[PDB]
Number of protein chains: 2
Amino acid sequence: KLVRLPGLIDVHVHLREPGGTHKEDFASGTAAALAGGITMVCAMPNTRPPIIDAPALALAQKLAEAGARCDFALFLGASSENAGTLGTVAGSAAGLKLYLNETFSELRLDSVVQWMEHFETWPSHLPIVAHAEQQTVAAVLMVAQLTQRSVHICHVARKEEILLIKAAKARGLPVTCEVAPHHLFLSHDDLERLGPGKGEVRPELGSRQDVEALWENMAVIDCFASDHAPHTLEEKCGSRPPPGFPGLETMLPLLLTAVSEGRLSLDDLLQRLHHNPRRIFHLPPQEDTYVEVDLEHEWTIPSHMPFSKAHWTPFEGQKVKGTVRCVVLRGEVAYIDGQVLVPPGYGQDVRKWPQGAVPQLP
Amino acid sequence: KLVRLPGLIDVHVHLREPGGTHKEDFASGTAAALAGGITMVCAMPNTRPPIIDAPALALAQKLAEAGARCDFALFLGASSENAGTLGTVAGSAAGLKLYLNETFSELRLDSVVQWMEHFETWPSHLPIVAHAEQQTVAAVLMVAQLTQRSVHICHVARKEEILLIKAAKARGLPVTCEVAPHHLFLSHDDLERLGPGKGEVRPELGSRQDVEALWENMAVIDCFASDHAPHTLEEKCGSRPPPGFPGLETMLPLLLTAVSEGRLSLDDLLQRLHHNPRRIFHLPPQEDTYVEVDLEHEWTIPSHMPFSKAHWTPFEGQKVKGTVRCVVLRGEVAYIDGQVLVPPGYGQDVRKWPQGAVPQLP
Ligand SMILES: NC(=O)N[C@@H](CC(=O)O)C(=O)O
Ligand SMILES: NC(=O)N[C@@H](CC(=O)O)C(=O)O
Ligand SMILES: [Zn+2]
Ligand SMILES: [Zn+2]
Ligand SMILES: [Zn+2]
Ligand SMILES: [Zn+2]
Ligand SMILES: [Zn+2]
Ligand SMILES: [Zn+2]
């Protein structure tokens, strides 16, 4: 007896194309998405070249249109030089991503004044998302208030951060957030098994108390998003390991396991992987699109999932219950039981669909 | 320059068929919906016969399929006798409506124990909505906690009620709510103009402080819904006036006026008339469906709107800015500039669409 779900949306993935295609490309990353029950992805801009101007956006759009197997939108990234220059292409992007801490990125902003400039110049009706850890959450929330607009906080990982956001929501402030599976299902207790290379990720893995605080405050979490951040094992275990975990193929099985245990409901899951991604990012429906899952099947996560080029996973050895059996995307079978059946290029940029433009005042 | 909006959803309308068709029927009520930029409606069960058993549901479904011009779902109503009897038809309804106070309804529940019985027997994955005023909000919230499930509060009208819901949300409780336009745009100050017959409505009109509290707490309001409750003028001004206002044709023009004044944003409006109705009630997208509005057009609400058989309005004389120019429903022009162009019966029961069933565990 299979359960039919709507097409799930991951608003935070790194697909590494252009410029890092040994780690992942559009074709392999979207195969991993479909195998994880995800039919739409929002791809982050910290590629090489990074997506921080109109020519880079145009290049990435064509590469995505040619390689993606599921539908997508592409973020623009904020830089120290591009505030006020993105107005003509802003509406074609998923939103604007701000990198406000140290991580796998050179998109460094040196000054809060640069954050203010982006919040003042980016069109007020379009999404802004931030990599903002610990006190940086409070600081970017301040900039959002000074400029009278909303902000979405990426991968919330700490009790400190979820309680701050909770207090902001109680004051009626327009803030939303997402949480990634590794911050719900891994902790400091896993660092000995993972080791210091594989274990590198930003935000870093939390304490057991951090993990328990996220679960206790599920009502504060608007979205789940993988922060799929593939790097090869060689890279993860070498002299200067980059931060990040792959996670498209494991996120839904982990969360379905939690549903089966009563830790959250099926509805709680669908709000956070479908309805709230849709409404925060104004993403369009996908016609004739659905995901069929088997909630009874027990398996153990292996040393690598089939599709991501990362060819490793930090969830190796975890027992899960739940698996993706079939994905239909816009009327075509896209995935069955380990086989992807739509080619590179089947996927489309949802911001070009008439129903995918963000409504605005004339 | 027109603005294109998605198909808007009104989760609280009274279409009076079967049994009250001099006040409204499916054809006239859904014409009023389309003229108000609404493409999907959830119809309440306090008809004659009321929709409280499978035979009444089957009758209403056929009448709606034959008369509706826009798409719809039909609520079931809770009674003192039907707890535990609705399991086979529950998934075909919009949800279950509980009438917990005195209003235009005989669906009286005598005891909180009856509320508990409904919360225990209605399928836990399906919506429950309540007419619950003042302390009744707190009481039904208690029953929802005792039975470990969610509840949606209809037409919140008072500072007391919105602050209670605000405090519940801060504690992480699964409660959502809607507000009707007359509780945002009318108050006690209008009772002298309206008089005691026309002014009758449940919840009654609030004080200026009630209205200001709803606006101040917009972040707490999940949905706008009209509580379109048509009665004829003769009925409203006779010896025992029934409570209720018509409102499908005026709700969006009133709210667009507020947007133009900066009282809320276009996004705030779309969350509350599209995204959150979708996600609370698991309502499906409508393909090739959109509403085109003109935000510049200034007009004054007349003594009656063109389509509702109520043939009166409590908003007569209010100056508004914003009007519905065109509605396209599933690829057909449904409304242009005062003309409805889809016939009775064009509309469909969204719960019969594959994507309109509420997902559940096997
Ligand atoms: N999360 C990570 O550890 N790395 C991300 C960057 C990011 O999201 O910070 C990546 O792109 O590798
Ligand atoms: N709101 C009203 O005053 N009347 C409603 C019933 C209701 O929603 O209470 C009606 O159906 O007439
Ligand atoms: Zn393509
Ligand atoms: Zn990040
Ligand atoms: Zn990231
Ligand atoms: Zn029909
Ligand atoms: Zn009511
Ligand atoms: Zn009502």
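The residues of chain B that appear here are 1460-1821 by Swiss-Prot count, in order.
Looking at the header, which is where the method is noted, we find X-ray crystallography, 1.5 Å.
Each Cβ is built from the backbone N, Cα and C atoms, and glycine gets one as well.
Feature annotation from Swiss-Prot assigns active site, for DHOase activity to B:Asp1686; the stated evidence is similarity to another entry. Under the heading Zn(2+) 2 binding site, Swiss-Prot lists B:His1471, B:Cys1613, B:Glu1637. Summarising the annotation, Swiss-Prot assigns (S)-dihydroorotate binding site to B:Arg1475, B:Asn1505, B:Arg1661, B:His1690, B:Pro1702 and lists experimental evidence as the type of evidence. The Zn(2+) 3 binding site annotation in Swiss-Prot covers B:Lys1556, B:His1590, B:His1614. Here the residue is the original one, while Swiss-Prot reports the published mutagenesis B:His1471 to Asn with the comment Abolishes dihydroorotase activity. Among the mutagenesis results in Swiss-Prot, B:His1471 to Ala has the note: No zinc-binding and no catalytic activity. The residue drawn here is the original one. Per Swiss-Prot, mutagenesis B:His1473 to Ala is noted as: No zinc-binding and no catalytic activity. Swiss-Prot lists B:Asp1512 to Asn among its mutagenesis entries, and the accompanying note reads: No change in catalytic activity. B:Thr1562 to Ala appears in Swiss-Prot as a published mutagenesis result, with the remark: Abolishes dihydroorotase activity. Where Swiss-Prot documents B:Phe1563 to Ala as a mutagenesis experiment, the accompanying text is: Abolishes dihydroorotase activity. For the published mutagenesis B:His1590 to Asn, Swiss-Prot gives the following note: No catalytic activity. Quoting Swiss-Prot on the mutagenesis of B:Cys1613 to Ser: Reduces dihydroorotase activity. In Swiss-Prot, the entry for mutagenesis B:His1642 to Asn states: 11.5% of wild-type catalytic activity. The structure shown retains the original residue. In Swiss-Prot, a mutagenesis experiment is listed as B:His1690 to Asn, annotated with the note 3% of wild-type catalytic activity.
Feature map: Swiss-Prot annotations on the structure.
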residue   : record                           : Cβ neighbours (10 Å)
B:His1471 : mutagenesis position             : 27
B:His1473 : mutagenesis position             : 24
B:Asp1512 : mutagenesis position             : 17
B:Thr1562 : mutagenesis position             : 19
B:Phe1563 : mutagenesis position             : 17
B:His1614 : Zn(2+) 3 binding site            : 23
B:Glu1637 : Zn(2+) 2 binding site            : 24
B:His1642 : mutagenesis position             : 23
B:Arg1661 : (S)-dihydroorotate binding site  : 18
B:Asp1686 : active site, for DHOase activity : 28
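A strand conformation is recorded for B:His1471 (mutagenesis position) in the three-state DSSP classification. For ligand 2, there are no nearby recorded positions; that is, of B:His1471, B:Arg1475, B:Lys1556, B:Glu1637, none has a C-beta under 6 Å from one of its atoms. Cβ-based neighbour count (10 Å, all protein chains) for B:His1690 (mutagenesis position) stands at 29. When the record's (S)-dihydroorotate-binding residues B:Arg1475, B:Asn1505, B:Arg1661, B:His1690, B:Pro1702 are compared pairwise by CA position, the greatest distance found is 17 Å.
Taking the centre of the Cβ atoms of B:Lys1556, B:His1590, B:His1614 as the Zn(2+) 3 site, the nearby residues of that chain (Cβ within 8 Å, site residues left out) are B:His1471, B:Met1503, B:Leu1557, B:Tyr1558, B:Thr1562, B:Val1588, B:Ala1589, B:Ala1591, B:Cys1613, B:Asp1686. Using a 10 angstroms CA-CA radius around B:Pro1702 ((S)-dihydroorotate binding site), the recorded positions that qualify from B:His1471, B:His1614, B:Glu1637, B:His1690 are B:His1690. Close to ligand 8, meaning a Cβ under 6 Å from one of its atoms, is not one of the binding-site residues B:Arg1475, B:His1614, B:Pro1702. Checking Cα-Cα distances from B:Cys1613 (mutagenesis position) against the recorded positions (B:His1473, B:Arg1475, B:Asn1505, B:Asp1512, B:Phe1563, B:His1642) with a 10 Å cut-off leaves nothing; none qualify. In the three-state DSSP scheme, B:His1642 (mutagenesis position) falls into the helix class. Within the same chain, residues at least six positions away from B:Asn1505 ((S)-dihydroorotate binding site) with a Cβ under 8 Å of its Cβ are B:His1473, B:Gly1536, B:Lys1556, B:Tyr1558, B:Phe1563, B:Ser1564, B:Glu1565, B:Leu1566. Candidate recorded positions: B:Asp1512, B:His1614, B:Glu1637. Nearest to B:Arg1661 ((S)-dihydroorotate binding site) by Cα distance: B:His1614.
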